[PDB]
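Participant: Right, I'll just put the structure down here and ask away after.
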Amino acid sequence: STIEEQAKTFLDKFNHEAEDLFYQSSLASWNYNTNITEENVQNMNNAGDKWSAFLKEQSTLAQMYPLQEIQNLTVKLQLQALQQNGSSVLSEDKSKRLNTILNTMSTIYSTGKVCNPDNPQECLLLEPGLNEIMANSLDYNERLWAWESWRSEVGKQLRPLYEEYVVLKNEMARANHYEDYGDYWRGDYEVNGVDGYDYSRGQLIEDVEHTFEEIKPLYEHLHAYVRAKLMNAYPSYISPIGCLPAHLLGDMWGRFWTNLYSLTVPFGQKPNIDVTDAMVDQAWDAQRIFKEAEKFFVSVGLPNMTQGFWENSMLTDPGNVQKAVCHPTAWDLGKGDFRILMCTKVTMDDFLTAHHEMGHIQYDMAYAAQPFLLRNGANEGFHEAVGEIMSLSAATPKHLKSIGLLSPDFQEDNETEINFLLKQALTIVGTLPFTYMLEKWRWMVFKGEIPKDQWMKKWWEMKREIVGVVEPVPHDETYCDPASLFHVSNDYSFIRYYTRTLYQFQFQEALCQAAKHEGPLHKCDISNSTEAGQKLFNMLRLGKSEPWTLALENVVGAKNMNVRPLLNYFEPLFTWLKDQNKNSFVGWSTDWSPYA
Amino acid sequence: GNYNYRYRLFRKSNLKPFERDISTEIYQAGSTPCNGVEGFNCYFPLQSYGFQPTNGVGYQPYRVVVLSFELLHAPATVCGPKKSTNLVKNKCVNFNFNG
Ligand SMILES: *[C@@H]1O[C@H](CO)[C@@H](O)[C@H](O)[C@H]1NC(C)=O
Ligand SMILES: *[C@@H]1O[C@H](CO)[C@@H](O)[C@H](O)[C@H]1NC(C)=O
Ligand SMILES: *[C@@H]1O[C@H](CO)[C@@H](O)[C@H](O)[C@H]1NC(C)=O
Ligand SMILES: *[C@@H]1O[C@H](CO)[C@@H](O)[C@H](O)[C@H]1NC(C)=O
Ligand SMILES: *[C@@H]1O[C@H](CO)[C@@H](O)[C@H](O)[C@H]1NC(C)=O
Ligand SMILES: *[C@@H]1O[C@H](CO)[C@@H](O)[C@H](O)[C@H]1NC(C)=O
């Protein structure tokens, strides 16, 4: 009869016929990931093509129902999600060109091998070898050689491809009634139709700048301290008034600063909180790691893992004969099937990763009651944030003592808290200006503010202004330095890490306030608190049914992303950095004073 | 995948108690006539169940048997098993033989 009833029946038919197909596609992808064989690749490709064609046909059927005659929020949300053209609005030749460009960028990034000129008999790939060199070397010219050679080869291959990519994506986005591709990415946080809780695409950039203005003093103090320590490590390269050299940040691109913890440790003489040896001595299997994680999740009141999870997951490396992807991934295959694919080692990092992926599994399980097309996070930030809060809680010394992995006579003084907070700042705080600068540069490229001949001159200018990192040698327009990273080269949003980082500490403050913790925020553990788990599960059960602003009101009591929990988390470290920076000069100069 | 189990997904009105609907006529959700072909706004009401052994417990197949007991004015003939106490002789006992 009415349009709304027609849409409701169509959505029921869609969820029914898209659930089995999604389960088949996900199962084919799982069989490829746990068993890399050519028939599994063919089955994955066939299932993906069927899934994409079915989604195209269902979107084509979905567009015939106008949006403004539907008043139910969930039905309107599913119809809005389904009616997106994607690449379908673009012409078939340009769509095929875009797909070919994405596939060839994937092959170039995955199979990119670079080694030193005059010694070409064997070369090293980035993931097996260059990562270890970037993370562990102390030699200036070796890191400079690796960085410049990899950006030379990758940028010179990818620059025309990226020039075509930006034009095709902008054409597709303007064909979809968006200003640019950046507006398309910012449309994930767009809330329309809810009184008071509406969020605009234009408000996101303003909120990011408003939060970053408060991020800036803490990052300036941290950058000054890291600059002083790298000046101690490398005597003549680093200037007191200038930016840091690009190849010395501990990673290939500057994504994380966590590989500089050894060089920038405040108190090396004091011990660490490493619990690896205790698990080796007590012979802790990966199964025991996942059982302890399950014990943590039942302690807070969340549901425990299904029988199918324990039966069907691969929690150990299979062997030489069978090949599997080493990256830890939680899979929501559909129809209540939840699995974790991780090559778990006996390390602290794998234990925290196990907690993070089981948090992903808990988030996936929570919205199982929801309709199929609403089975996602409210935004891209929440999905990662609910795993990062488990990563925060599991890493605390109180959690390690509670589960028996740490000695009960370990002395928790201020120095260990300072160095642990500094390590967490290098991992978490250090990625924020890089993420903000990269996303703002990509938004300005898509918007047309920066012409193609001036992409890099502005970019380094942004990096000096925001990240405080100077180029070793000037780069011309033949280079494509951003596209050497995995996410940007393979069409992935990058603001999810910034939103995840702020939501992580907002959720941490909310759960610690729920758990009635009376000390520092970084000393807080969310185990044994039923009310904290209930407050988490209230947001977790909603999925994508409700706006992210309303979910944030449900958890933290605020209608917008906030920067104060991050500053509260690192406040002892902030005071310590302010004390340590009396002699040194806070802030940097954008000039070429160290080296260019 | 076991697709040998179909359910009715759409009907204009709810079923009466103890009713079986095995009709395979196209459901009309819109004003337009279906004309017997499954196109737009017209769906086939019977849909198959996807049953895999790796599914969760909320999606695994469950066999359901419902027993309906009714009393009508006719003499009741489906009786339960009548437990019999061992026979004791030569003593003054309370006997109940076939009612
Ligand atoms: C992985 O694939 C190989 C070759 O197809 C097969 O022999 C093996 O049984 C598979 N492993 C699993 C766990 O299915
Ligand atoms: C919206 O639709 C869902 C299912 O499609 C239903 O459960 C809910 O009650 C509806 N809301 C309103 C206000 O009608
Ligand atoms: C999808 O594309 C078609 C054809 O260009 C257009 O009519 C429709 O409005 C588009 N949908 C959206 C949501 O922009
Ligand atoms: C999860 O908890 C329930 C109730 O405590 C229990 O019956 C079930 O066996 C548990 N599942 C697993 C896999 O341990
Ligand atoms: C830790 O506390 C002691 C005594 O209060 C003090 O001397 C020391 O400087 C403190 N260290 C840090 C890093 O705050
Ligand atoms: C939380 O519960 C676990 C399981 O009973 C227990 O071992 C642990 O000691 C509890 N934590 C605290 C702080 O009491």
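Note that chain B is numbered according to Swiss-Prot, with residues 447-545 shown in order.
Heads up, the Cβ atoms here are built off N, Cα and C, so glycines get one too.
Okay, these came from Swiss-Prot:
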- B:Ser477 to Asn: In strain: 20A.EU2, Iota/B.1.526, Omicron/BA.1, Omicron/BA.2, Omicron/BA.2.12.1, Omicron/BA.2.75, Omicron/BA.4, Omicron/BA.5, Omicron/BQ.1.1, Omicron/XBB.1.5, Omicron/EG.5.1 (VARIANT)
- B:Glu484 to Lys: In strain: Beta/B.1.351, Eta/B.1.525, Theta/P.3, Iota/B.1.526, B.1.1.318, Gamma/P.1, Zeta/P.2 and Mu/B.1.621; May enhance affinity to human ACE2 receptor (VARIANT)
- B:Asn501 to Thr: Reduced host ACE2-binding affinity in vitro (MUTAGEN)
- B:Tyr505 to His: In strain: Omicron/BA.1, Omicron/BA.2, Omicron/BA.2.12.1, Omicron/BA.2.75, Omicron/BA.4, Omicron/BA.5, Omicron/BQ.1.1, Omicron/XBB.1.5, Omicron/EG.5.1 (VARIANT)
Participant: Which of the recorded positions B:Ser477, B:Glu484, B:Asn501, B:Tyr505 have a Cβ lying under 8 Å from any Cβ of chain A?
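Facilitator: Near chain A: B:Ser477, B:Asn501, B:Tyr505.
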Participant: Fill in the CA-CA distance, B:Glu484 (variant position) to B:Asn501 (mutagenesis position), as an integer in Å.
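Facilitator: That comes out at 30 Å between the alpha carbons.
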Participant: Here are some recorded positions: B:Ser477, B:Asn501. Which one has the most Cβ atoms within 10 Å of its Cβ?
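Facilitator: The most densely surrounded of these recorded positions is B:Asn501.
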Participant: Can you check what DSSP calls B:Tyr505 (variant position), collapsed to helix, strand or coil?
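Facilitator: In three-state terms, B:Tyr505 (variant position) counts as coil.
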Participant: Given B:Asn501 (mutagenesis position) and B:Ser477 (variant position), what distance in Å do their CA atoms have, once rounded to a whole number?
Facilitator: 38
